[PDB]
Amino acid sequence: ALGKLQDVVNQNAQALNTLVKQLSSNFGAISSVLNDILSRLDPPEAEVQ
Amino acid sequence: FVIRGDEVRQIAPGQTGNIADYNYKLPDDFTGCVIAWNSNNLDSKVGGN
């Protein structure tokens, strides 16, 4: 019966999870971590990714 | 200034090397023109210039 509320919660929570998971995607970059790119490439090269 | 032929590539935005790092560095957002011309007849001596 309470689904209408529970559902809502899940939706919001789901979105946040998705958002956070989007921090672990390459999007075409060499890596998904900014620190790794900065440490492994010079700024002129790193900025591209 | 005066450089050697192999270092001509170093005079450009987003370049690394001895000349770029320690002698003359151009900004990444550099706006202008680089003109390099051989000066062998002017800056070369038999005993070494």
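What you see of chain B is 400-448, where the numbers are those given in Swiss-Prot.
According to its header, this structure was worked out by electron microscopy, 3.3 Å.
A Cβ is built for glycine as well, from the same backbone N, Cα and C atoms used for every other residue.
Quick look at what Swiss-Prot lists:
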- B:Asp405 to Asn: In strain: Omicron/BA.2, Omicron/BA.2.12.1, Omicron/BA.2.75, Omicron/BA.4, Omicron/BA.5, Omicron/BQ.1.1, Omicron/XBB.1.5, Omicron/EG.5.1; complete loss of interaction with host integrins (VARIANT)
- B:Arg408 to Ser: In strain: Omicron/BA.2, Omicron/BA.2.12.1, Omicron/BA.2.75, Omicron/BA.4, Omicron/BA.5, Omicron/BQ.1.1, Omicron/XBB.1.5, Omicron/EG.5.1 (VARIANT)
- B:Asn440 to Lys: In strain: Omicron/BA.1, Omicron/BA.2, Omicron/BA.2.12.1, Omicron/BA.2.75, Omicron/BA.4, Omicron/BA.5, Omicron/BQ.1.1, Omicron/XBB.1.5, Omicron/EG.5.1 (VARIANT)
- B:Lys444 to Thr: In strain: Omicron/BQ.1.1 (VARIANT)
- B:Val445 to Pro: In strain: Omicron/XBB.1.5, Omicron/EG.5.1 (VARIANT)
- B:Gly446 to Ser: In strain: Omicron/BA.1, Omicron/BA.2.75, Omicron/XBB.1.5, Omicron/EG.5.1 (VARIANT)
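Distance noted between the C-alpha atoms of B:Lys444 (variant position) and B:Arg408 (variant position) is 24 Å. Note: the Cα of B:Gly446 (variant position) and the Cα of B:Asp405 (variant position) are spaced 22 Å from each other. In the three-state DSSP classification, B:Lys444 (variant position) falls within coil. In terms of local Cβ density within 10 Å, B:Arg408 ranks first among the variant positions B:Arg408, B:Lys444. Around B:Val445 (variant position), a 10 Å sphere centred on its CB holds 5 further CB atoms from the protein chains shown.
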